[PDB]
Amino acid sequence: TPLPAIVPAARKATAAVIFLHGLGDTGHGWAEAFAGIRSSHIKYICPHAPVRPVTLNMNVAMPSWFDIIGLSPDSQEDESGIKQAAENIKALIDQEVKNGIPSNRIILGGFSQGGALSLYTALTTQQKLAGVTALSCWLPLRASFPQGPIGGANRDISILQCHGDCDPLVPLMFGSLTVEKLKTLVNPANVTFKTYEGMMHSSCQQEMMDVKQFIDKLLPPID
């Protein structure tokens, strides 16, 4: 658990954005992206995932929040790893709360499997968070969530989900399927789905403008 890549608050952190990178990456690249759209009062924490064998690619080691066994909505999933990773994130959120940033001033999000982890954690934590930015991701362990509203703190959480229509790794179909299930677990009045023409398993600058909009609207300065 090395030091995350952090864009700190200029003065005192009154909100925080915890963002988790995709497969095989570190937090450094995304911290830079969030540095380019930061608000002075917001702390941007991009932790680094541990290197580990990934079943999908002949157990070649690379940074990974959990194991990837497949790429289909029907693929087998690493249930234990997903749940332990989620525990680690809630642990990381608890730390930021005991250090001065209330949970309802914290946004969780990520890219690909980082986003998937973001959705799973937000929807299973009794910690009330400010929102979720789920980029080019999916809902892990769909069939374990009941078919009604989740209840709990994040019944009414705001979710911004973004996907490219040319994504070869997480098909747009899989994101569309994820938002439909989302709209049955939380209040769909706060569920926004954003599609980006031509984007692949990537980000674009408009997607980052819409993420800034989302964060700035939900985490405004206290002063």
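Quick note: numbers on chain A are straight from Swiss-Prot, i.e. 8-230, in order.
Recorded method for this deposit: X-ray crystallography, 2.6 Å.
In case you wondered, yes, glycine gets a Cβ from its N, Cα and C as well.
One mutagenesis experiment catalogued in Swiss-Prot, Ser119 to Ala, is accompanied by this note: Loss of thioesterase and lysophospholipase activity. In the three-state DSSP scheme, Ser119 (mutagenesis position) falls into the coil class. All protein chains included, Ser119 (mutagenesis position) registers 24 other Cβ atoms within 10 Å of its own Cβ.
Marked as active site, charge relay system by Swiss-Prot: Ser119 (among others).
Summarising the annotation, Swiss-Prot assigns active site, charge relay system to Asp174 (among others). Cβ neighbours within 10 Å of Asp174 (active site, charge relay system), excluding its own Cβ and spanning all shown chains: 19.
The feature active site, charge relay system is assigned by Swiss-Prot to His208 (among others), with a curator's inference given as support. Note on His208 (active site, charge relay system): other Cβ atoms within 10 Å of its Cβ, all shown chains, come to 18.
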